[PDB]
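Asks: What follows is a single structure, and I will ask about it in a moment.
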Amino acid sequence: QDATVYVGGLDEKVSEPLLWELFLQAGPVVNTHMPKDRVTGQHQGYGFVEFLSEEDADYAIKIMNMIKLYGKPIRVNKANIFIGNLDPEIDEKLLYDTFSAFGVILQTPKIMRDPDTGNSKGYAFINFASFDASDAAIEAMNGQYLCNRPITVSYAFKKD
Amino acid sequence: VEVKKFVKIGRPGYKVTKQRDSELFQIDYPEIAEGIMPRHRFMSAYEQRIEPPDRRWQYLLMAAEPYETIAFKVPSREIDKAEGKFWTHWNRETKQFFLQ
Amino acid sequence: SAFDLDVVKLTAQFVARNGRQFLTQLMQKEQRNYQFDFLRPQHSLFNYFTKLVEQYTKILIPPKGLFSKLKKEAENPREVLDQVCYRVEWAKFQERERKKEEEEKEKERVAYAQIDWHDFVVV
């Protein structure tokens, strides 16, 4: 897990030897793994590249971070408001700093991860201090231009 | 549902005064005798009672419980912030509402 | 982080003995080729340096132990218990004020989510 780098944000043009060919300049990528879905039978955008040394994986994570690969925000990492279609290049501290401009955050946010890879699932949950920050996130942040990924902010629970 | 049905609507005439600042509108409202502050919100012109053509702008409207909502159209994309807790104020001693 | 904290404590001790706002022992040190990034207010350590300077100024008070001796806080446990009870009452009043502010914010959010946003009037 230390020598392997988890890549997120892969489109349909990216393939299993294509990621190994793109990561060959960063370091000696020994193997590439792409988990296939059960309903569609294709990649879900997240994969793994197992290299030989941990320094090559660190250089690939520091070089290929927030890159625009196949029209997709590909990024390598070390393997009541709901935000969907978020970029995997952002972290919890980066999401807390991005959410601090609209309103005040009550605590540190959390992002959902896949049970197989564990880098990024695609959705996240963040809680605001009051309902005014949630309304400002649903008015402004729900549709704002993020890092090559259109996010969507919505209410997790609402009572009619 | 209970607060929306019990809200009285007589629709009085509001008094708004706009001023182009550089670094802000002042709405004169009567005494409401309540703790509920008037709230401002920016919406689109796609929803209307008659749906007129060529509606592709935004409108910032300030609303209160005893008074009617006053709306101002903004042709620009983003020149200010329509947040309530950021750049708005409501003096209950003089009953003056300001938003910049 | 011990050397930076010691430098901040030395700057707070040297700045508290000044007779003016700008005529201090640290303003002349900035022009004497001494790098001090904690003097600018843009850094996060400046908020702690201001609290250290405030504590150094409060350590120079006449009831702080320079020319007088405290008798109520040092020789009366009942006065300390009354001060602790007053601090607990002030904390309870602050918690009640925060609960009232949260209730007012919830009432404003309930009133803002129930008003009609379709009655637009442009005057």
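Throughout, chain C uses Swiss-Prot numbering, with the displayed residues spanning 160-282 in order.
When the header is checked for method, it gives electron microscopy, 7.1 Å.
Here the Cβ of each residue, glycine as well, is placed from N, Cα and C on the backbone.
From Swiss-Prot, for reference:
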type: MUTAGEN; residues: C:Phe162 to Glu; note: No effect on binding to SF3A3
type: MUTAGEN; residues: C:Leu169 to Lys; note: Abolishes binding to SF3A3
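Map the listed features onto the structure and describe their local environment.
Replies: On its own chain, C:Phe162 (mutagenesis position) has no residue at least 6 apart in sequence with a Cβ closer than 8 Å to its own Cβ.
C:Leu169 (mutagenesis position) falls within a helical segment according to DSSP.
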Asks: Enter the number of other CB atoms within 10 angstroms of the CB of C:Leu169 (mutagenesis position).
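Replies: Its Cβ has 12 other Cβ atoms within 10 Å.
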Asks: Tell me, by DSSP, whether C:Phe162 (mutagenesis position) is helix, strand or coil?
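Replies: DSSP assigns C:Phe162 (mutagenesis position) to helix.
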